[PDB]
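To start, the structure under review is shown below, and the notes come after it.
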There are 4 protein chains.
Amino acid sequence: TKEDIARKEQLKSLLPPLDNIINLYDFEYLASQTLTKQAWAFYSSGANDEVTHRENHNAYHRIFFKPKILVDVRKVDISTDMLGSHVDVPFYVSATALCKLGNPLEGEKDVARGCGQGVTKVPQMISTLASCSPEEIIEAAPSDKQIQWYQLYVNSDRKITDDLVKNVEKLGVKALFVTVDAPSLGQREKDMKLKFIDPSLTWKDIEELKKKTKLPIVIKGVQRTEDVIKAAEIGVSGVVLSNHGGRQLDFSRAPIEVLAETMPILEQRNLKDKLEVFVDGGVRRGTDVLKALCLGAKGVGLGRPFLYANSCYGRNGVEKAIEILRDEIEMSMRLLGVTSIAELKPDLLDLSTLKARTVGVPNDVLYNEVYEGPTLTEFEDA
Amino acid sequence: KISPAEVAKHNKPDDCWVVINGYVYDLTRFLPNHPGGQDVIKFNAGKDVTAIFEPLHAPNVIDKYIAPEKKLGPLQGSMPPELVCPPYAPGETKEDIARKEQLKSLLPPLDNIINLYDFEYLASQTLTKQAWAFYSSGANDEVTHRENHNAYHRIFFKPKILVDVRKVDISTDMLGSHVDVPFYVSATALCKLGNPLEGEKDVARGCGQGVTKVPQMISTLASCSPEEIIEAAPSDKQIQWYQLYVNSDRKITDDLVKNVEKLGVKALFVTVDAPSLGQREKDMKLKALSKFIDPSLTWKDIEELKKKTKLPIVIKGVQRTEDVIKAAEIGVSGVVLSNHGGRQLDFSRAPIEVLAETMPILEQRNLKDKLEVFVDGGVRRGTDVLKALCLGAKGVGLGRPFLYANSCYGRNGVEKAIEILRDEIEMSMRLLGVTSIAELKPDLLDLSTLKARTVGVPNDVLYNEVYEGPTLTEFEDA
Amino acid sequence: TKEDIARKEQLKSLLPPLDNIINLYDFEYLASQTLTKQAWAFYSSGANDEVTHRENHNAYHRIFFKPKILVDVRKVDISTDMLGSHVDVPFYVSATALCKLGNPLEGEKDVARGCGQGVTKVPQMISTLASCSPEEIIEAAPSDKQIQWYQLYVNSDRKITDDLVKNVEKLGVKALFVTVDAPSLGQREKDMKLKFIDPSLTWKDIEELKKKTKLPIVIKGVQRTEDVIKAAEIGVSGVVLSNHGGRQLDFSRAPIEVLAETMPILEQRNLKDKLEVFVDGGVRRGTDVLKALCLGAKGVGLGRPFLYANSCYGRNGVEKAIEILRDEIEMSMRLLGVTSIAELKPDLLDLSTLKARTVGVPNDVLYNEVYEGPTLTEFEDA
Amino acid sequence: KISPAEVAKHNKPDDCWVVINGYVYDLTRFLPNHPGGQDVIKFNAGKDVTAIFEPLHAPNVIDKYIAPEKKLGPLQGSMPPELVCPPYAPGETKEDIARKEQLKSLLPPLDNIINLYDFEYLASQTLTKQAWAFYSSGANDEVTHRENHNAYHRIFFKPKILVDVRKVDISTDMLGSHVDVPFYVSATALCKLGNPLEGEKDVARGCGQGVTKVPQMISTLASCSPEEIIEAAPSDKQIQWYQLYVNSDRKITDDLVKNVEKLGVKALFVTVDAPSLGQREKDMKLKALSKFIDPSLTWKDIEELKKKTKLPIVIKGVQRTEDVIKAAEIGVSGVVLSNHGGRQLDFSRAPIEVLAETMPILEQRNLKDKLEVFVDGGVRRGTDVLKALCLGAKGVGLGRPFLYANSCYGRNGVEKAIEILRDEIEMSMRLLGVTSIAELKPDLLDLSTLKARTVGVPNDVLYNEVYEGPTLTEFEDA
Ligand code: HEM
Ligand code: HEM
Ligand SMILES: Cc1cc2nc3c(=O)[nH]c(=O)nc-3n(C[C@@H](O)[C@H](O)[C@@H](O)COP(=O)(O)O)c2cc1C
Ligand SMILES: Cc1cc2nc3c(=O)[nH]c(=O)nc-3n(C[C@@H](O)[C@H](O)[C@@H](O)COP(=O)(O)O)c2cc1C
Ligand SMILES: Cc1cc2nc3c(=O)[nH]c(=O)nc-3n(C[C@@H](O)[C@H](O)[C@@H](O)COP(=O)(O)O)c2cc1C
Ligand SMILES: Cc1cc2nc3c(=O)[nH]c(=O)nc-3n(C[C@@H](O)[C@H](O)[C@@H](O)COP(=O)(O)O)c2cc1C
């Protein structure tokens, strides 16, 4: 659309020094003024009205902290074990589809490199609909030590998928994330305005996929305790509490709000140790990851921040986003008065207004238009 | 014949005469009982007021309401130059051209309309100010109107996963007629304000021309006779419903029910929520009792109507559980939990909030399967309809989306609205993990914050006046 | 300040035809663009931050209606008895101080005339600090039939007041409204920015004022049930639930919210029939008067609407404001399904979110700045 | 002597040297432990950095923290032209004149300041961007800062009537010293950013020159020595409090406590809420551990401090009831429920919400009269202070109002702030129907919606995008 001018004059060296990005929102602001409408639209969307999409984040704001003081905090350790391996930080790059729209040059291989090129390794989750082959992506990885996972959309032509599982196990991915919340892919109206998955998956299809592989299986997209408990009764390793970035059903509850309610049940039913619950959608700050780890999640995930850090600063941007959030989680822990992930339990949290999810009554337009309130002191004109 | 100035002469309130299309009518007695207030007749009495009347009235009305001894004989040709009215668009200007070039196919091609909100947006722009005032207003500083929709956002979902949601069936049965889709079009007065050539005939056509066909409730203050609307239905399989206000002259209503049964409308939605007209200030800004909508109608009156008719009787306008229980107790077919689009009493509650209150009580008192509860007001997105049906409503209705669709794009706009919303419902039913309307049960809903209807404390203009936010990182130039 | 130009060119016949004022807010909009800063400031104020001032109104929005249908409503009757006399409508003109600032010419005599010149009589409450003498005002009244009340600020020089009571009883006022909430007159900062009452009143001082007059006495300014019940134990006729227009203490509760809570107590203690509770502040609509009458108030009052209808349209404006609100109460009653004031009881009301008085958590400025949501369809440019 | 380029030479991180006012110091070891992060030293090491240092430091600091073997001898006259620093105002421009003419008595004359918010407004305008960034920021997208104040608006009043509120007495006793007013000034770092000539000396003067005199808490990162602040107190009857961070070199803190006891400060407020510095992005945008504020300090450490000192010990920074109970259990004089002005951990709760939680529990566990709870953060209006005292807090404190008052108007600005707020408290106590701080009890408060801290559902941009409001009546012209 001839903005390409605007965009490469923004993008070519008006972009701030990577050293000057203070938070994950800065990468989103930058991606928005430069990516193609085509890509911003496909990346930034939600399923219409996008209230679950914003709600996933804002639900982290109904939960406040109850910090400990005079606790030694010189030394704090954020590493945890997620799904067999022991990883460095508690968060992971989650599975964006098509990473090439904003990073045409290297796509999802640049996330692989960003997730192992620096001091910290952050798990990578690869999309069945990645725009680079599994082989490519895994082979881009800088370490033996960085860990990768594979999210599988199963196909209606089951043999396609069936080969794919045995092909990625071979390629060494470290678990399978079946994404089960996308029978049809939600109405991302921002896309439409500018314009693979089977519909039949069912618990038995997971049961057989258990029998057919060695990799740990996690149902990605669970959205009510009754499926977390099925995910347990059929034996998968994990369950990722998710509503797909608020891009599938729109009045879907926020993930942290389901966690707060599904973990006590998994203690009353004792199957808590049997099951790794992860959580994603809306995390944008170290304190959102800490509200999620204090409530029970094994690890928490992030799609979009990584996606726009990559599309703006490629591998180096995905490395920096990892340092940024790792610093937030680290400093806020000093401040919570805790030293190890296992020390984060729920009593570090005020959950009394978790359910203060309010819709207000219509603004009194006329009382408000005619009303006018205090003014502050004026200067002299002279 | 009869002569001009001797007619014009009668240029008064109270003793008022008027010319409408060649005949002269004494409109004295009629003036204070006119449905939209007497002022409109009043400001143009003594004149040839045809301009206002002929494009805006269910044709049959003079011969149907004006008693013949007030039907005076022919006016000799014409009322002199400024005694023939300009068309009714109070407050317009030459504007009707900027709005007509706005309209002139500059209207996005129908395949780009993505939701019911686009038809609003479009219609505010291209509509004539009286019509937009009429169609969009609410009674009285408008909090039950906005509330009607915002109350659905007080409800969330609990979708189930790994359920094979491959074929999805959204048909349902309303009021003993299997219908293709769980929603209907509500009754709306004057569709000719926005769609002047066909008015209510094009919604009759839009509902029944596609593959999905949807039930049409026809209003008693419709611009077209029911005769035409039914006649213009494009498919013998589509359904039409009649919405009655009972007249103070009850033999008139008695004659309206036997006539629309013969024409074959399938059910009678009697509107009880409008005894006095709601005050709609945006319309007033632009310019309450009446005998037409009898204000002494009571429960005994509906009991008598049942005897007089074989069609089902649905009381539209109910606002508390007690009036659901009483209407179940007099044995009427169904109740429409509605507050008229929020143009009648203004801090009236949201019908979904009342639905939620009511349906447990209709199960406890074991009356639930003997009364079909419909809901309207504020529905705009298929998840709204799904919230209304997981809570028990048999069918959901829409008033304004269909007038903005119909006004902008006519019959294909009504079809495209039917399409847009059926798709939103099927889509959301898959993602919700269910496949039949019968599978839509409350256990799929989050109701824990159903009642969090807040008014927050007025706040603090100088604290915010001086507060500065955080900021993003700027490009080196901009 | 030379705006006097602006103002008399606004005021002289740009003002809309009195026939074109649709509601009480219209008079406030008009008064605001024309009155002197001096007067708008003294009329429109609140005690700083003005949160009780707005809260008095908005608290009417936590209460919704539960209307009755198929109830005969051809004929509805809004008259009630307030304080011995039987008055026409349930609301009254309440006691503004100095009515001459916006209506320099006739001041509070024009309200007297507006409250009896038309079909309806509305009680008048005269200010001890009126800017016209009692004598003047009472003698301006158009009817034998309109009723007037006197609100007394007692003075520190008690004989001044003492003469005044016996002087107004003589002049025929129909009750005494002691205003007891203004020991010192609150900080109306809007005034200050442009710039009589004793402090010692006490229940015993009311006790003696009982003994010293025949007129019914109403303590105007009560603000918690424990003083409504004292007002009952010492024997005054009424209690006006009020916080003085939200111009005295600022985080004061809203009047309707105290009523909702003090009336059930007056039924548990049975002293309900013994005491006329009135309510004022924020009423601006017929449905606010109906929410107040459904909860128990004998009658409800309005200061500012009358004050700006007078200052804009003098006696005729006070007459019109009375017709406007009388039509609102009348039509909304048809619509509630009731016919007489005594028929308004509380069960016509949903009080379930009366206490949904919320303060929100701080807007996430960055998530909100970078976020952008759906757009509606565009037209063609060509 | 010692020579220039051989000094300049040392223009590196890690092995870093610097000139400050004639002497040369090896600032290698010191760089990574500097209180406001090492970058500021780093970006100007090897240079004559005096410009930055001399107007911004508690004079005594080099000789007090820089170990003498790093205190190198005299630099020969001068560091060459661009080796002598411009003053620290990162991000300014020539601006310092538009802001100085803004300041130039165009500042409204003090009798027109009506509330503490006017001093903010004024100070945002006239302050140097580093200072405004420093003084106004919060840690981290700022919701515990705004919350701190908005939480008072979750509390209302229940005033009693017909009580003779003629003489009102607002004095109270804090920490065994009868004080004229129930509030104090909190500790603030660098008052010389905003008030460069006197900094913390003018608040020492403003608090003690009027008739009302108010307790001054002096910060350990103050721009002035405590020696001067105390010295510049204008009235022997005013009170001064010392706020300590304990150093990792604990003999240093040991020497700070015996020195400020000799000077006569009345109590030690030990700040435990800042082990790691809070991230303050507005300040970063404009440009965490350190040994200075030892991050291993624990309850045993305070227990040892008690032995070492005779002054009362108040732990400032507590954030839950459990740390109130433990500090009551080790027997420390009081606790300040504070979260550092909301520049430290960001979704930390509002101290009034914690006060409300805590005080019932300090009565149940019968410890209430043996621990004085102060509260700060977010207090701006005398009703705020009254809410804090009806709930049990002994005294309330303010950080920012006093820096914006002091920066704009100096010592008379601090007096006028003391005056403005004492008047708001006396006024509101009359209208509240009470006359002594002791009469301020909880039964005067509405706490029913204390916990209604809501986050509402994200809403609905296209419904609102197309919604039109009602309107007022316009003048015939405008
Ligand atoms: C001869 C007797 C008449 C009959 C039987 C008749 C009947 C009605 C009916 C049943 C309706 C619909 C009300 C609504 O929109 O809510 C209506 C509306 C209306 N009528 Fe008549 N009418 C009569 C005469 C007139 C005349 C003489 C005029 C010309 C001044 C007129 C102008 C209108 C208009 C313009 C409206 C709609 C008001 C608006 O703009 O919103 N009518 N009438
Ligand atoms: C010689 C050793 C030094 C000592 C003992 C010392 C001590 C301190 C202390 C205790 C504070 C207050 C921190 C705060 O505002 O939170 C401080 C702040 C600061 N120091 Fe130093 N300092 C030293 C050297 C320097 C030098 C060489 C410079 C020049 C680059 C400097 C520049 C500053 C500045 C400008 C701040 C405040 C940062 C801001 O703008 O917000 N200091 N220093
Ligand atoms: C651009 C985009 C594309 C995505 N494509 C997929 C995909 O290929 N597979 C999958 O399971 N999830 C997909 N996700 C969603 C998950 O990786 C995940 O839910 C994540 O985006 C969580 O939301 P957040 O970005 O709000 O944290 C995609 C998300 C985005 C925003
Ligand atoms: C322009 C307009 C006129 C209406 N006229 C009638 C009518 O003739 N009869 C009736 O019973 N209700 C009427 N309705 C309201 C209802 O059919 C209906 O409940 C509907 O408007 C619901 O509200 P919604 O428009 O928000 O969906 C009218 C609504 C509109 C907006
Ligand atoms: C301009 C103004 C002056 C007032 N002066 C007095 C007065 O003289 N005496 C009194 O008791 N009340 C006074 N009131 C308040 C009462 O008459 C009454 O509380 C009323 O204003 C209620 O508030 P409303 O205007 O919000 O309904 C005054 C109110 C206003 C707004
Ligand atoms: C500029 C600034 C620096 C501060 N420095 C300190 C400090 O040196 N020591 C300390 O214990 N707290 C410090 N505080 C915070 C507290 O004294 C105090 O709790 C106060 O700021 C309360 O918040 P308020 O400013 O919202 O009233 C500082 C606050 C500000 C705003």
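Residue numbering for chain B follows Swiss-Prot; the residues present correspond to positions 90-376, 401-591, in that order.
Cβ atoms here come from the backbone N, Cα and C positions, even for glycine.
According to Swiss-Prot, the protein has these features:
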ACT_SITE  B:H453  active site, proton acceptor
BINDING   B:275-278, B:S308, B:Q332, B:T360, B:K429, B:489-493, B:512-513  FMN binding site
MUTAGEN   B:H453 to Q  12000-fold decrease in catalytic activity and 50000-fold decrease in catalytic efficiency, with ferricyanide as electron acceptor
Report task. Quick one: of B:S308, B:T360, B:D489, B:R513, which of the binding-site residues has the smallest count of other CB atoms within 10 A? Result -> B:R513
Query raised in the report: When each of the recorded positions B:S275, B:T360, B:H453, B:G491, B:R493, B:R513 is checked against chain D, which show a C-beta distance below 8 angstroms?
Result: B:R493
Query - B:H453 (mutagenesis position): tally of other CB atoms within 10 A of its CB - result: 24
Query raised in the report: Which three-state DSSP class does B:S308 (FMN binding site) fall into?
Result: strand
**Report entry** For B:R493 (FMN binding site), the number of other Cβ atoms found within 10 Å of its own Cβ
**Finding:** 23
**Report entry** Rounded inter-Cα distance in Å - B:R493 (FMN binding site), B:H453 (mutagenesis position)
**Finding:** 16
Query raised in the report: How many Å separate the Cα of B:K376 from the Cα of B:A401, given that the 24 residues between them are not modelled?
Result: 15
Query raised in the report: What is the interatomic distance between the Cα atoms of B:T277 (FMN binding site) and B:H453 (mutagenesis position), given in whole Å?
Result: 10
Requested in this report: Could you state the whole-number distance in Å separating the C-alpha atoms of B:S308 (FMN binding site) and B:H453 (mutagenesis position)?
Outcome: 12
Report summary line: B:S275 (FMN binding site) has its Cβ surrounded, within 10 angstroms, by a count of other Cβ atoms equal to 28
Query raised in the report: What kind of secondary structure is B:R493 (FMN binding site) part of, going by DSSP in three states?
Result: coil
Query - Distance, B:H453 (mutagenesis position) to B:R513 (FMN binding site) (CA atoms, angstrom) - result: 11
Query raised in the report: Using DSSP and three states only, what is B:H453 (mutagenesis position)?
Result: coil
Report task. Fill in the CA-CA distance, B:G491 (FMN binding site) to B:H453 (mutagenesis position), as an integer in Å. Result -> 11
Report task. Please classify the secondary structure at B:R513 (FMN binding site) using three-state DSSP. Result -> helix
Requested in this report: Sort B:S275 (FMN binding site) into helix, strand or coil using the DSSP assignment.
Outcome: coil
Query raised in the report: How far is it from B:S275 (FMN binding site) to B:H453 (mutagenesis position), counting Cα to Cα, in Å?
Result: 10
**Report entry** Packing count at B:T277 (FMN binding site) (other Cβ atoms within 10 Å of its Cβ)
**Finding:** 27
**Report entry** Cα-Cα distance linking B:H453 (mutagenesis position) and B:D489 (FMN binding site), given in Å to the nearest integer
**Finding:** 8
